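Notes follow once the structure below has been shown.
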Amino acid sequence: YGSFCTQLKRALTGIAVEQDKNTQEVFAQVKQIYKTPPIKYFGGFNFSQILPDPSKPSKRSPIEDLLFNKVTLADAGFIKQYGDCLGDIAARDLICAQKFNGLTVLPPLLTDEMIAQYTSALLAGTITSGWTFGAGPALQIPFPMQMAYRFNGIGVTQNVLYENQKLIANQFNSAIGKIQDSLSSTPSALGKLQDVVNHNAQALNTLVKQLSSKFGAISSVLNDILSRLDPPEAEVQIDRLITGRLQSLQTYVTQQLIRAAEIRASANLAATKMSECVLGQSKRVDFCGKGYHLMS
Amino acid sequence: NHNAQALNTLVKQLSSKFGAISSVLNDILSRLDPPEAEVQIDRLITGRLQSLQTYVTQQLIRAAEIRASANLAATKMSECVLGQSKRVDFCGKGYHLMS
Amino acid sequence: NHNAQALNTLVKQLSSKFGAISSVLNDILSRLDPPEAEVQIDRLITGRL
Amino acid sequence: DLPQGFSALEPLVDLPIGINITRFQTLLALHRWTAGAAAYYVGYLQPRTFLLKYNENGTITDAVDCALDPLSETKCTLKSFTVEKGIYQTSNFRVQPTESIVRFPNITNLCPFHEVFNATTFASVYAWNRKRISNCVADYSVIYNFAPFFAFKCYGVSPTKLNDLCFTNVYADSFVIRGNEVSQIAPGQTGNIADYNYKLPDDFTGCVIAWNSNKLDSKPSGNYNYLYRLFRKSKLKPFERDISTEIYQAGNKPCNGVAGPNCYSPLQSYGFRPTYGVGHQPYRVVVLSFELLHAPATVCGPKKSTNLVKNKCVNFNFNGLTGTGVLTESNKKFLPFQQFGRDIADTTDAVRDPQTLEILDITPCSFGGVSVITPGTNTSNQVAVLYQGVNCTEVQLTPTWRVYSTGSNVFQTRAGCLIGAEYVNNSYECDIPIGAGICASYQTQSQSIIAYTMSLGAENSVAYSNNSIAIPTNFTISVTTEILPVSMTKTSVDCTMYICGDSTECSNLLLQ
Amino acid sequence: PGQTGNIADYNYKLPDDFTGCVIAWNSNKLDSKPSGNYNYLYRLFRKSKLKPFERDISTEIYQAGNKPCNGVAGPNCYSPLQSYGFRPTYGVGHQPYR
Amino acid sequence: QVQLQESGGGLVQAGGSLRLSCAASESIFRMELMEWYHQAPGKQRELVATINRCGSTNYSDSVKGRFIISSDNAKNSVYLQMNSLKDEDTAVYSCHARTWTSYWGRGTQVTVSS
Ligand SMILES: *[C@@H]1O[C@H](CO)[C@@H](O[C@@H]2O[C@H](CO)[C@@H](O)[C@H](O)[C@H]2NC(C)=O)[C@H](O)[C@H]1NC(C)=O
Ligand SMILES: *[C@@H]1O[C@H](CO)[C@@H](O[C@@H]2O[C@H](CO)[C@@H](O)[C@H](O)[C@H]2NC(C)=O)[C@H](O)[C@H]1NC(C)=O
Ligand SMILES: *[C@@H]1O[C@H](CO)[C@@H](O[C@@H]2O[C@H](CO)[C@@H](O)[C@H](O)[C@H]2NC(C)=O)[C@H](O)[C@H]1NC(C)=O
Ligand SMILES: *[C@@H]1O[C@H](CO)[C@@H](O)[C@H](O)[C@H]1NC(C)=O
Ligand SMILES: *[C@@H]1O[C@H](CO)[C@@H](O)[C@H](O)[C@H]1NC(C)=O
Ligand SMILES: *[C@@H]1O[C@H](CO)[C@@H](O)[C@H](O)[C@H]1NC(C)=O
Ligand SMILES: *[C@@H]1O[C@H](CO)[C@@H](O)[C@H](O)[C@H]1NC(C)=O
Ligand SMILES: *[C@@H]1O[C@H](CO)[C@@H](O)[C@H](O)[C@H]1NC(C)=O
Ligand SMILES: *[C@@H]1O[C@H](CO)[C@@H](O)[C@H](O)[C@H]1NC(C)=O
Ligand SMILES: *[C@@H]1O[C@H](CO)[C@@H](O)[C@H](O)[C@H]1NC(C)=O
Ligand SMILES: *[C@@H]1O[C@H](CO)[C@@H](O)[C@H](O)[C@H]1NC(C)=O
């Protein structure tokens, strides 16, 4: 029938490489891993709700823990050992059915611990250095002075902060505190991240279920066709199944290509936001929040 | 490299039988009789149409990606070259001077 | 213009034989026998899909 | 020894021998006798796949075997003689079965096909007989010895494959019809026989056997013992008979039991004579109808039943259902009337043993994918092999080459297990990505091809104090480059030349 | 091509990719006798099926038991060369065909 | 299942002779390389002798004129014929073979009394 399968494999391999490229581009802006000082006192600002928690083995901040627990995952790409499928617990899930038909899920190159380390490095750098660590060597500065200069950036003089430090610190602490409860209470907060998993699972399940159609033949099982018909009268039946399954595979591959393109666009936007709102201050309207931007 | 590979694959697709008895139309026309030839020619026609459709769709997707890249390049030329940019890490690493 | 052209082409595609003896299902179901009509209806179904 | 290099071989002679050959022999010439000595090399060919290279002169100057080592398999897959640095996917690995098992019921009797195919009398078409066959071993190769017909005519199956399948019940219908009405005994047919006397369903699965019987059903005066129905209010439903005899009415007034005007008898007798044309001579017809497997099977051919094995990748044949897999014990609670078990993809996964009423579960044998990690061929010929998504305790395998495990060449990662690489505690930048936080590279000197954990970046820690600042005292001007694609190649394609060429019939076919 | 039976796998076997023609015609007026033609034979027993375009000529006493035949057609010992019985009063399905 | 196993080590007086018999479980006609390494206590391993598929044989400086390496084709094995033993030849000997992945033997002890 030609070389359709080489094309399908090439397309899927390209998408698989593109995903790792997206993650690496987004999360790896800085090439030095900074450490926060042992003593946590930044003029009254409470950063304990975003800095890593050393007590837990995972070394993740409480908000990161809430986000990770809020989004469920279907397949993590780990060792789905054949022994588990053969264990015969009388509960045959969809993963074993997908595995038995030649569809597999590969694991990402960057484990969650590495991403957490990258995020913690970025947070420590932007807390102890300001925005200088994104344009050269990291230069230390006290946090109230950095806040004064960020205030001066938006057209409000410095003396507004130094005479209102306690009130601003309390407001910032309360605003940070309300975020966790807002995330927990809302049921559909993380819908964008869940839709990806749901769509991929639906596509794979539809591809698996497509195997039970006749496509005009006398049976949907090749062994029955081979054992019930003459040697030269079975090709005219097998051809219909082959054509139908090739059509299904082509449809799945095209859909995956389009979805990958959209996700790549989103990843590029996220990388731009990270480079412009985190490593510096932005004067663009409604790009890094609503209002006058200070930091992210 | 990608364009050359696509064209070469499209050319090489012409040597497949697609279930017919031969991949050359002259052999099919000169061996079988007028009424039957069709049941064989239709297979080749369908296969070649499928190959052409696949190639066209792939070209469309690649063209969309290249257009996105070209738009980004035009924006970079308008902002970094014809002026100075205060956007961080848009026109180089560091503080921008010119391009 | 593009949307209208796409819709008009999709409508006009219904007048092609796709290798069958006729492009109207009633003619195929009135001229040929029950067990033979299928080999003709399948071509139209595949083409329209 | 045999010299290095390549030299292709060219054919001379092909002959139509057409005999068994199992052994051969070499002759020698001895002068007279006198002493002598000879030497010769003998090798055995095997079915292989090669990649041969032709130079500009048309001669074969190089070849690559595709089943010698992972590098050669990668070269064959890429269709090239050079491989660049990276990780490629080459093939899959599967476990082949060991033996075969067959399980058939406890059937000893022989099916009674003799009493059907000749009984010196056949029932009329309007009231046809019907015999039910069950609980017997069916031999369809003896049917040819009972009736002088030409060939079968089967719709759902093939005549030569009837000795393997195992059915639930068989039905035989017999009658006598006219010569030109035989073509009406088929699915989707309309005629006097089809819709008034004997109607076949649209999804028929069986065979039709019709043969001429002019020497038994014909008389010089004329046979009048065979009748058929002519008038009927409505068409027949599939597999239905009518026996009732009455006076059909074709008018408004009632017949009142007399065949007067608009009153006829819907039972016309065939007139059979020995001087008629072929299309009018009597034909004896027997239809065999098969019932597929939904209940315990009862009728099928003479296949021996072997022993039952478990926990082994084996081939199975349960009542005509053939496959390969691993059969284990079952915790499923089958109902008494159930015999099979189906899954999401609608394939059998739980079966009931025909001899002992026991349930078995089927699982496909182990399989997986293989990736080859290699540096450039310009550097070295050594590779590492990654079995994807497999606990590295499992590893007749499909690939021809076999791996041998030493103490330290086998490593287990979260993406499978890696053979031919050495693990180290050092952390460098990633070179050849493998899986979850693992990379591989080539060492200077399996000692070569080391696998390590990728390093995020150099460690740092900026001193922070609430009365200290750091101010630069010098600058540096830097110039960097950034590359961006803009446009690609513009191509145009011609339909008629690509699909059909200079042919005219193909273009006419494509026009529609 | 792709047929199974006595003739197909024990006497004459055709390949699955056959490219040719078959010509068969009735010869009842030449190959039939009132007493019965016995000059045409066919093989009945064979250990294994025939490869395409392969013939067999050897005449031997086929063994259907564990004990050796020892050259006598006794118990579980037969002759795998059965003679066609051709008569002019047979049905069409039994008449000889060339 | 193990690729290579060596045998022949023991106690031998100075000036004697010995034979080492590294036997492989795969056809040696595709191994492309058979190497002998010796490690004495206190130092690292050092190359001893090398034989390749074509037939070329190589030795290091402290080898030539003392002992040789050969191989027969009746049984899959590589033989090293230790001759003219001296004190520093006491070491553990290993055999190595690389087709597309290096296979290492267990090694055997060789001690010479002086
Ligand atoms: C910064 O915020 C954290 C969490 O809101 C504070 O930790 C709380 O401390 C009080 C008293 O020390 C405890 O009763 C709470 O249980 C703590 N919260 C949690 C979640 O454990 C922390 O004290 C704040 N920083 C300062 C300087 O007050
Ligand atoms: C800032 O850096 C520049 C370049 O790194 C310094 O200029 C160098 O000075 C040394 C010592 O006089 C010369 O040997 C080099 O040739 C100079 N480099 C160039 C490119 O001219 C400069 O001195 C530094 N600033 C200060 C205040 O020392
Ligand atoms: C291929 O070559 C080997 C050695 O070159 C052959 O030698 C046989 O090796 C086996 C394994 O030890 C012995 O059991 C036989 O007795 C050897 N044959 C002899 C001594 O004549 C052998 O023909 C092949 N070995 C394989 C295929 O493993
Ligand atoms: C190819 O053939 C030409 C003509 O004989 C000859 O000159 C040339 O050397 C050949 N090339 C090779 C590689 O042998
Ligand atoms: C049925 O078969 C034979 C033909 O072989 C037929 O002549 C006869 O009427 C029946 N058999 C017997 C034994 O009567
Ligand atoms: C069965 O009964 C109905 C009811 O009278 C009658 O109309 C019909 O013709 C009969 N036969 C069939 C096949 O329905
Ligand atoms: C079938 O026969 C075998 C052998 O005689 C016996 O072991 C088995 O119990 C029988 N099963 C049934 C259902 O008759
Ligand atoms: C692999 O199998 C071994 C066999 O006992 C087991 O100890 C181990 O936990 C398994 N590992 C994984 C990742 O399945
Ligand atoms: C690499 O790290 C593991 C974990 O501590 C350790 O057990 C292993 O011995 C290390 N490698 C070497 C060569 O020591
Ligand atoms: C920050 O200020 C506090 C005053 O409350 C002082 O105790 C502390 O030492 C200062 N930080 C450093 C690093 O000296
Ligand atoms: C050829 O000979 C072998 C051994 O004598 C035998 O098993 C086989 O049936 C014969 N015929 C064919 C077609 O192989």
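Start at 1 and count along the chain as shown; that gives each residue its number.
Heads up, the Cβ atoms here are built off N, Cα and C, so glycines get one too.
In sequence order, D:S124, D:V125, D:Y126, D:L267, D:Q268, D:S269, D:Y270 are the residues of the chain that are 6 or more apart from D:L227 (mutagenesis position) and have a CB within less than 8 Å of its CB. What Swiss-Prot notes for the published mutagenesis of D:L227 to R (Swiss-Prot position 452) is this: Increased resistance to neutralizing antibodies. Decreases HLA binding to NF9 epitope. Increased binding affinity to human ACE2.
In the three-state DSSP reading, D:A250 (mutagenesis position) counts as coil. Around D:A250 (mutagenesis position), taking its Cβ as the centre, 10 other Cβ atoms fall within 10 Å, counting all chains. Mutagenesis annotation in Swiss-Prot: D:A250 to V (Swiss-Prot position 475), described as Increased resistance to neutralizing antibodies; the structure shown retains the original residue.
Sequence-distant neighbours of D:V258 (mutagenesis position): residues of the same chain at least 6 apart with a C-beta under 8 Å from its C-beta are D:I247. According to Swiss-Prot, the mutagenesis experiment D:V258 to A (Swiss-Prot position 483) carries the annotation: Increased resistance to neutralizing antibodies.
Quoted from Swiss-Prot, the note attached to the mutagenesis of D:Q268 to N (Swiss-Prot position 493) states: Reduced host ACE2-binding affinity in vitro. Secondary structure at D:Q268 (mutagenesis position), taken from DSSP and collapsed to helix, strand or coil, is strand. D:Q268 (mutagenesis position) is surrounded by 14 other CB atoms, counting those within 10 A of its CB over all protein chains shown.
Around D:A8 (variant position), the same-chain residues six or more apart in sequence whose CB sits under 8 Å from its CB are D:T59, D:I60, listed in sequence order. The annotation that Swiss-Prot gives for the naturally occurring variant D:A8 to V (Swiss-Prot position 222) reads: In strain: 20A.EU1.
D:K219 (variant position): 11 other CB atoms within 10 A of its CB, across all protein chains. Under natural variants, Swiss-Prot gives D:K219 to T (Swiss-Prot position 444) with this note: In strain: Omicron/BQ.1.1.
Recorded in Swiss-Prot as a natural variant, D:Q268 to R (Swiss-Prot position 493) carries the remark: In strain: Omicron/BA.1, Omicron/BA.2, Omicron/BA.2.12.1.
Quoting Swiss-Prot on the natural variant D:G271 to S (Swiss-Prot position 496): In strain: Omicron/BA.1. Counting only same-chain residues six or more apart in sequence, the Cβ atoms lying under 8 angstroms from the Cβ of D:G271 (variant position) belong to D:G222, D:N223, D:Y224.
Its Cβ taken as reference, D:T322 (variant position) is surrounded by 17 other Cβ atoms within 10 Å in the chains shown. Natural variation at this site is recorded by Swiss-Prot as D:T322 to K (Swiss-Prot position 547), annotated: In strain: Omicron/BA.1.
Natural variation at this site is recorded by Swiss-Prot as D:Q388 to H (Swiss-Prot position 613), annotated: In strain: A23.1. All chains included, 18 other C-beta atoms sit within 10 angstroms of the C-beta of D:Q388 (variant position).
Other Cβ atoms within 10 Å of the Cβ of D:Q445 (variant position) number 11 in total over all chains. The DSSP secondary structure for D:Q445 (variant position) is coil. In Swiss-Prot, a natural variant is listed as D:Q445 to H (Swiss-Prot position 677), annotated with the note In strain: Eta/B.1.525.
With a cut-off of 8 Å between CB atoms and residues at least 6 apart in sequence, the same chain places nothing near D:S461 (variant position). Per Swiss-Prot, natural variant D:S461 to L (Swiss-Prot position 704) is noted as: In strain: Omicron/BA.2.12.1.
Within 10 Å of the Cβ of D:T473 (variant position) there are 4 other Cβ atoms, across all protein chains. For the natural variant D:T473 to I (Swiss-Prot position 716), Swiss-Prot gives this note: In strain: Alpha/B.1.1.7. The structure shown keeps the original residue.
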**Request:** Compare the C-alpha of D:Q445 (variant position) with the C-alpha of each of the recorded positions D:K219, D:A250, D:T322, D:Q388, D:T473, and give the closest one.
**Result:** D:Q388
**Prompt:** If you measure Cβ to Cβ, which of the recorded positions D:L227, D:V258, D:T322, D:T473 are under 8 Å from chain A?
**Reply:** D:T322
**Message:** Distance check, please: Cα of D:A250 (mutagenesis position) against Cα of D:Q388 (variant position), rounded to an integer number of angstrom.
**Reply:** 80
**Request:** Have a look at the variant positions D:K219, D:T322, D:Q388 and say which one has the shortest Cα distance to D:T473 (variant position).
**Result:** D:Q388
**Request:** State the three-class DSSP label for D:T322 (variant position), counting H, G and I as helix, E and B as strand, and everything else as coil.
**Result:** strand
